[PDB]
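These notes are about the structure you will find just below.
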Amino acid sequence: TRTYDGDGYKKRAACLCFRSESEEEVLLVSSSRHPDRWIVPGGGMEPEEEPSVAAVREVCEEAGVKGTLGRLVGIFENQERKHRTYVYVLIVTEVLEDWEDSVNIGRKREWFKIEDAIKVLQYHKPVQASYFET
Ligand SMILES: O=P(O)(O)O[C@@H]1[C@@H](OP(=O)(O)O)[C@@H](OP(=O)(O)O)[C@@H](OP(=O)(O)OP(=O)(O)O)[C@H](OP(=O)(O)O)[C@H]1OP(=O)(O)O
Ligand SMILES: [Cl-]
Ligand SMILES: [Cl-]
Ligand SMILES: [Mg+2]
């Protein structure tokens, strides 16, 4: 079930899944439609679901990681697609080898130095590239 803010933006949550508290490398996942492309893992908030809960849930589903939820980085809109994503830091403390999306759709994941994450997100997911700006 998709949920929506009162303005009709689909509600989403995501995490910047960093390898360590140094926040130098982040985990991206492949696009579900176009697997040669990378994205920040995230997805729809469910009804009555806290965003931090959704974020953590989605990165579990899409990236197969768990960790220490850190700060909310921010709330990011994609105007073209009409969705609004709460983006948290998550310091990955657990990397699961098989996860929901790896199994169901063959989703991939890869660590990128922040600057390289930005680079590969830029073309198709520039909003996501912007998650890293600060
Ligand atoms: O079809 P796209 O290019 O517009 O992007 C796709 C994006 O695909 P991706 O970024 O992987 O290429 C999906 O992401 P996902 O399939 O990787 O999860 C994402 O779904 P979502 O992340 O919002 O939702 P869930 O993760 O499932 O809860 C949305 O797909 P959906 O129509 O199945 O809910 C998104 O579509 P829009 O929100 O309409 O932009
Ligand atoms: Cl790191
Ligand atoms: Cl986006
Ligand atoms: Mg998703």
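Chain A is numbered as in Swiss-Prot; the shown residues are, in order, 9-142.
For this deposited structure, the header notes the method as X-ray crystallography, 1.2 Å.
Backbone N, Cα and C atoms are what each Cβ position is placed from, and that goes for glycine too.
Annotated features, as they stand in Swiss-Prot:
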type     : residues                                                                             : note
BINDING  : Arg10, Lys18, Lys19, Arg20, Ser39, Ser40, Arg41, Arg89, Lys90, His91, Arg115, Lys133 : substrate binding site
DOMAIN   : 17-142                                                                               : domain 'Nudix hydrolase'
MUTAGEN  : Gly50 to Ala or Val                                                                  : Loss of diphosphoinositol polyphosphate phosphohydrolase activity
BINDING  : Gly50, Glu70                                                                         : Mg(2+) 1 binding site
MUTAGEN  : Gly51 to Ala                                                                         : Loss of diphosphoinositol polyphosphate phosphohydrolase activity
MUTAGEN  : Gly52 to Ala or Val                                                                  : Loss of diphosphoinositol polyphosphate phosphohydrolase activity
ACT_SITE : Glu69                                                                                : active site, proton acceptor
MUTAGEN  : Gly78 to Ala                                                                         : No effect on diphosphoinositol polyphosphate phosphohydrolase activity
MUTAGEN  : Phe84 to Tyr                                                                         : Induces a strong decrease in Ap6A and [PP]-InsP4 hydrolysis, while it only weakly affects PP-InsP5 hydrolysis
Taking just the CA atoms, what is the gap between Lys19 (substrate binding site) and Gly51 (mutagenesis position) in Å?
8
Say you check the Cα of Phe84 (mutagenesis position) against those of the recorded positions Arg10, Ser39, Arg41, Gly52, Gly78; which is nearest?
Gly52
Binding residues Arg10, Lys18, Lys19, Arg20, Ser39, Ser40, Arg41, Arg89, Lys90, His91, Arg115, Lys133 (substrate) - maximum C-alpha distance in whole Å:
23
Is any of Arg10, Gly51, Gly78, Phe84, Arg115 (recorded positions) within Cβ reach of ligand 4, i.e. under 6 A, and which?
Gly51
Could you count the residues of the domain 'Nudix hydrolase' (17-142) that DSSP puts in helix, in strand and in coil?
33 helix, 52 strand, 41 coil
